[PDB]
Amino acid sequence: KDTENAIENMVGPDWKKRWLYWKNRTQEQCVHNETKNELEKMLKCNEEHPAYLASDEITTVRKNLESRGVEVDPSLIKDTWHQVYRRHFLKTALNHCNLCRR
Amino acid sequence: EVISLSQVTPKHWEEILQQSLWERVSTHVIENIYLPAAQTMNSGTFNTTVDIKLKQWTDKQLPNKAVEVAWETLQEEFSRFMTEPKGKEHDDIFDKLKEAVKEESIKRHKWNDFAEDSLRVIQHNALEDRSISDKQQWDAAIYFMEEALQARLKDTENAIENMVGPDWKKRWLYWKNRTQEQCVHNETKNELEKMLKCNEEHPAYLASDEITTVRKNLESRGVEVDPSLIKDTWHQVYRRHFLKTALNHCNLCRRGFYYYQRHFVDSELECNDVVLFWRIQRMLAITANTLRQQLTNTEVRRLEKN
Amino acid sequence: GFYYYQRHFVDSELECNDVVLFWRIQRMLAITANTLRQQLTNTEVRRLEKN
Amino acid sequence: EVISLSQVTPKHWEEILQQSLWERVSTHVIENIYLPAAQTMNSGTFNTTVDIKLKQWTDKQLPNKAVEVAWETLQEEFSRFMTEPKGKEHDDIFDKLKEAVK
């Protein structure tokens, strides 16, 4: 929950709140949301991807964001990856506990 | 027969020499002069870059290839006049002597050693004068330039189809499939096409960030590609992209200027490639005439004498 | 019309050359004026002040 | 860049060499051997004439055109490496020496 709240701060609210309380994302928030989406797509091909990212992946994500109109600092991608990967690992560990209790 | 060869009209010599010589050097200008010059949006640099190459190229290669074409062109017609059958009637009993005579006569057929010096001056002047004030000059130059570019486009496209293999239309129609390399090329092509889909102005040179990202957008789909495969794929697809753009540029160059109200619209349609093509077409046409004059004034007589 | 668009692949009735000439004249005059202004403000105006 | 050229894969070399030499010899073959030979209805004399002309062309012209192709292709690749890369990052300040050395 701590990671998810930091993530929401990083990327801002979803449409459920933007079109309900008339809020929007900051440019940093949209950039982080797109980087998170790219990293989620990456993790949906390798759910066991290690915590460490190669700079070639940072370059792969930067160019995809450019193809989506977004240019980012490598550390922006690194921090988004840190938070989202930790969230993913925690969800995986929680399902692992759900199997452990069985 | 050799006298009959001396009766060949200049019209045939000039057309044959011009057509043959240009075809020999049609790709050198495109690949080594035009296309790299097309990588900049500065038309002045584009014209400056090619003119320097052409003059250096002109001094070293053009008159040497031009004479060789003329030397061969005369022998090509000579052989046809000499030993070609009169349809189904032919005295083959004479062919041994005819070819034997030719070999001695061609060995003694030493083309004028100073023909190249005249051509260099001619070619420098033909290239130096870039003033095309006549619409007909423009019309002829663009259509022939299109044919050369269309030839390159099909040459690249045919190479690509082998590189990528048949599409689903032929795979299912003829019960064919792709090799694992073709499968890689199709996806490698698709990623490059998507990159160009947005970055239409992407320069021909690829950054290793692009080669690695193209390799990575493919690994994410289970496709691992060596960088060398991407670069080889890139070169063919880029030209197909570029060439279609050039032909569309040519289409608007003729059509856009053709519409009368558009001549006072100063759009970014500087068809400097038609200027380059036109001068070469004229330059070679003059070269052929100089060769033809030497061909009929000195060289054919030497052939007859030999 | 225009310098380039009047010529290439068009049946222009114009053949305009005066515009290029006087445009070049404008550019030469502007460059000369700027050079003169630089010379003035660098040397000549302070020379006059010293005098 | 010259070392990089020296490392170019044989596949590219052979493909470009074949394409260039074919460009050079296709019309020579078609016009001087194939079509003239086509006038006869006896495929055996057709083949005999074709082989004789091919042997003579090999003896006198073909290997010289082949060497020309190899040399000029090497020049073309060498210029591509030496000359301005087809990009935007190039610094022209080295062009004088690169072209003079080329």
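Using the numbering of Swiss-Prot, the residues shown for chain A are 757-858, in order.
This deposition comes from electron microscopy, 5.5 Å.
The backbone N, Cα and C atoms fix where each Cβ goes, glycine too.
For the mutagenesis of A:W771 to A, Swiss-Prot gives this note: Abolished ability to bind and bend membranes. The structure shown keeps the original residue. A 10 Å cutoff on Cβ-Cβ distances gives A:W771 (mutagenesis position) a total of 10 other Cβ atoms nearby, all chains included. The secondary structure of A:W771 (mutagenesis position), as reduced to three states from DSSP, is helical.
Sequence-distant neighbours of A:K772 (mutagenesis position): no residue of the same chain at least 6 apart has a C-beta under 8 Å from its C-beta. According to Swiss-Prot, the experimentally introduced change A:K772 to E is described as follows: Abolished ability to bind and bend membranes.
According to Swiss-Prot, the mutagenesis experiment A:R774 to E carries the annotation: Abolished ability to bind and bend membranes. Other Cβ atoms within 10 Å of the Cβ of A:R774 (mutagenesis position) number 13 in total over all chains.
Quoted from Swiss-Prot, the note on mutagenesis experiment A:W775 to A is: Does not affect ability to bind and bend membranes. Within 10 Å of the C-beta of A:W775 (mutagenesis position) there are 11 other C-beta atoms, taking all protein chains into account.
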